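Student: I am attaching a structure below and will ask some questions about it afterwards.
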Amino acid sequence: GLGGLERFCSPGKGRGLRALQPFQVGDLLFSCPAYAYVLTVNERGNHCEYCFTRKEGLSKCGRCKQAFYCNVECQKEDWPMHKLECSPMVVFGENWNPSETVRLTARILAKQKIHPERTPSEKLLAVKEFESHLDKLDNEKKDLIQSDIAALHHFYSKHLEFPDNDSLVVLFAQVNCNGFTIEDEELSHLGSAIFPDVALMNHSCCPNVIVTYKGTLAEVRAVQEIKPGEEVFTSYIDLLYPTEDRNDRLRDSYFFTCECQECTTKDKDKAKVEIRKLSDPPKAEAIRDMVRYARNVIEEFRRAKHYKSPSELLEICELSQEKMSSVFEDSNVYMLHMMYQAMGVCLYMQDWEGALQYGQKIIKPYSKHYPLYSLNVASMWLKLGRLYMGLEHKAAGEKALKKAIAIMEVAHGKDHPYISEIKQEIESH
Ligand SMILES: O=C(NCCCN1CCCC1)c1cc(-c2ccccc2N2CCN(CCc3ccc(Cl)c(Cl)c3)CC2)nc2n[nH]cc12
Ligand SMILES: C[S@@+](CC[C@H](N)C(=O)[O-])C[C@H]1O[C@@H](n2cnc3c(N)ncnc32)[C@H](O)[C@@H]1O
Ligand SMILES: [Zn+2]
Ligand SMILES: [Zn+2]
Ligand SMILES: [Zn+2]
């Protein structure tokens, strides 16, 4: 196993990770190399397929022209995994579209055939031992898994010997329960991976650890002091939202209800759903209605970004904020979500001024709603800093870049390449 830690039976939480020694804020508890991993399609050409290094001048795979590498070594090392997609991409052509979940599951199957023995990524929890929640699956989820199984057979039958359908619904449910997405310093999606020992950790809305990535390596660092005997908890979800919203997401994606201090006390719920203080305050029924509206526009926008124009997307943000502002304060998390979505539309449109004015309204409430060390508030400071720097506002930029570094030093470690990059950005301008 891992030094200073141990696997244990967490009452009402199945298996978990327990500390056998003290850990201070910013200490690295452990690292876990990716068992299986996949670079997201939209990041091809930007990062090396094998090690996830973000570099200019990456070598293109001559066969498929859709895999990029640091050099010939990264290329040869990725071939046992790349071989699953190389020829299929050119033969299926435009028809090649398996979901990221399917791309990852294919590599797990390939890894199980090549390396059946326990890997260095499985010191405490093995891939085969993963929780699946098979018995909890409803018709909607079973249908989704069946769509994934059909795509797995459709695109990856060349090198893989598949187990029966029942073993594959168990596998896909394990991947849903235990899979990780890898994000960059701005929380932008890079890919998906399997980190078995990292999947041992249970959830808390007040976590004592944070997971970050150093290429394909997962790193676990304390964001609170951890004493011997204490369970080590990470957050599975976005902690901006009130208790009900967090537990709806936790029940839906992870089949459990959280009972952490935050969910029990609901301390942050009041400010998260802050109401405008006005002559004749809004009635309880007016609040519940606005909240119902808010959750519906979130869903509406999520669907809309796939097919609506950037001006239509901003229109939804601006109009929903207008309707909500009659009842809701600007610091209210539903206003924040729409402002964050509007900021993203500006960034894509390269409207740096527009992005900056949204970010400026988001950062103070973010700090108030998120825990002391948070990747979401670090990433927002970083975005804000780069916007200021880009728009020639160097003093405001250096200040925001340093605010981001202060959180990142705890979460990513002092020596993290993302911090060396940000420091080079402070140096240059
Ligand atoms: O890293 C992520 N979250 C942080 C905490 C992760 N840790 C890791 C150990 C504990 C928590 C994260 C991972 C994934 C991810 C990565 C790989 C494969 C499938 C992934 N997804 C899983 C969720 N699924 C949603 C719908 C669903 C749910 C259950 C079922 Cl059964 C079905 Cl059918 C469909 C979609 C696929 N995705 C994500 N999205 N947002 C966030 C996501
Ligand atoms: C990635 S696994 C974590 C390790 C898991 N406990 C095991 O024994 O394999 C995620 C699953 O653990 C359970 N879990 C995690 N955090 C929990 C919590 N705070 N309360 C209850 N169950 C939790 C849920 O069943 C969830 O789907
Ligand atoms: Zn590389
Ligand atoms: Zn290729
Ligand atoms: Zn909680």
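Residues 5-433, in that order, are what chain A shows, numbered as in Swiss-Prot.
We read in the header that X-ray crystallography, 2.2 Å was used to get this structure.
Heads up, the Cβ atoms here are built off N, Cα and C, so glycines get one too.
According to Swiss-Prot, the S-adenosyl-L-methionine binding site annotation covers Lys17, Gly18, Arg19, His137, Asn206, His207, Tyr258, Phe259, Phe260. The Zn(2+) 1 binding site feature in Swiss-Prot is assigned to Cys52, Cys55, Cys74, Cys78. Here Swiss-Prot flags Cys65, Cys68, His86, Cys90 as Zn(2+) 2 binding site. Quoted from Swiss-Prot for the published mutagenesis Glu187 to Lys: Abolishes methyltransferase activity on p53/TP53. According to Swiss-Prot, the experimentally introduced change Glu189 to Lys is described as follows: Strongly reduces methyltransferase activity on p53/TP53. What Swiss-Prot says about the mutagenesis result for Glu190 to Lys is this: Strongly reduces methyltransferase activity on p53/TP53. Among the sequence features in Swiss-Prot, the mutagenesis site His207 to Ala is noted as follows: Abolishes methyltransferase activity. Where Swiss-Prot documents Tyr240 to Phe as a mutagenesis experiment, the accompanying text is: Abolishes methyltransferase activity. Experimental mutagenesis is annotated in Swiss-Prot for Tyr245 to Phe, with the remark: Strongly reduces methyltransferase activity on p53/TP53. Mutagenesis annotation in Swiss-Prot: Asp252 to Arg, described as Slightly reduces methyltransferase activity on p53/TP53; the structure shown retains the original residue. Under its mutagenesis annotations, Swiss-Prot gives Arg253 to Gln the following note: No effect on methyltransferase activity on p53/TP53. Under mutagenesis, Swiss-Prot gives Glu429 to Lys with this note: Reduces methyltransferase activity on p53/TP53.
For each listed feature, how buried is it and what is near it?
Tutor: Sequence-distant contacts of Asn206 (S-adenosyl-L-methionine binding site), defined as residues of its own chain at least six apart whose C-beta falls under 8 angstroms from its C-beta, comprise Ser14, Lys17, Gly18, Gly20, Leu21, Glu235, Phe237, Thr238.
Long-range Cβ neighbours of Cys55 (Zn(2+) 1 binding site) (same chain, at least 6 residues apart, Cβ-Cβ under 8 Å): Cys74, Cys78, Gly219, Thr220. When secondary structure is read from DSSP and collapsed to three states, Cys55 (Zn(2+) 1 binding site) falls in the coil class.
If you take the C-beta of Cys90 (Zn(2+) 2 binding site) and look for same-chain residues 6 or more apart in sequence within under 8 angstroms, you find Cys65, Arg67, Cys68, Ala71.
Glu187 (mutagenesis position) falls within a strand when secondary structure is assigned with DSSP.
Long-range neighbours of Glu189 (mutagenesis position) (same chain, six or more residues apart, CB within less than 8 Å of its CB): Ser383, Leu386, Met412, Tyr422, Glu425, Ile426.
Sequence-distant neighbours of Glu190 (mutagenesis position) (same chain, 6+ residues apart, CB-CB distance under 8 A): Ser383, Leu386, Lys387.
Counting only same-chain residues at least 6 apart in sequence, those with a Cβ under 8 Å from the Cβ of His207 (mutagenesis position) are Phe237, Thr238, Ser239, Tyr240, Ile241, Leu254, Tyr258, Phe260, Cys262, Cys264. According to DSSP, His207 (mutagenesis position) sits within a strand segment.
In the shown protein chains, 19 other C-beta atoms lie within 10 A of the C-beta of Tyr240 (mutagenesis position).
The Cβ neighbour count for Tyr245 (mutagenesis position), using a 10 Å radius and every protein chain shown, is 24.
In the shown protein chains, 13 other C-beta atoms lie within 10 A of the C-beta of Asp252 (mutagenesis position).
Using a 10 Å radius centred on the Cβ of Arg253 (mutagenesis position) and all shown protein chains, the other Cβ atoms total 14. In the three-state DSSP classification, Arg253 (mutagenesis position) falls within a helix.
In the three-state DSSP scheme, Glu429 (mutagenesis position) falls into the helix class.
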Student: Determine, to the nearest whole angstrom, how far the Cα atom of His86 (Zn(2+) 2 binding site) is from the Cα atom of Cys52 (Zn(2+) 1 binding site).
Tutor: 12
Student: Three-state secondary structure of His86 (Zn(2+) 2 binding site) from DSSP?
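Tutor: Going by the DSSP assignment, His86 (Zn(2+) 2 binding site) falls within a helical segment, counted as helix.
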Student: If you compare CA-to-CA distances from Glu187 (mutagenesis position) to each of the recorded positions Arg19, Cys52, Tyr245, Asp252, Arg253, which comes out shortest?
Tutor: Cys52
Student: What is the separation, in Å, between the Cα atoms of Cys52 (Zn(2+) 1 binding site) and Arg19 (S-adenosyl-L-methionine binding site)?
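Tutor: A Cα-Cα distance of 35 Å.
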Student: Around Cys74 (Zn(2+) 1 binding site), how many other CB atoms lie within 10 A of its CB?
Tutor: 18
Student: Using a 10 Å radius around its CB, how many other CB atoms surround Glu187 (mutagenesis position)?
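Tutor: Within a 10 Å radius of the Cβ of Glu187 (mutagenesis position) lie 16 other Cβ atoms.
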Student: Report the member of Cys52, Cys65, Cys68, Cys78 (the binding-site residues) whose C-beta atom has the most other C-beta atoms within 10 angstroms.
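Tutor: That would be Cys52, with the most Cβ atoms nearby.
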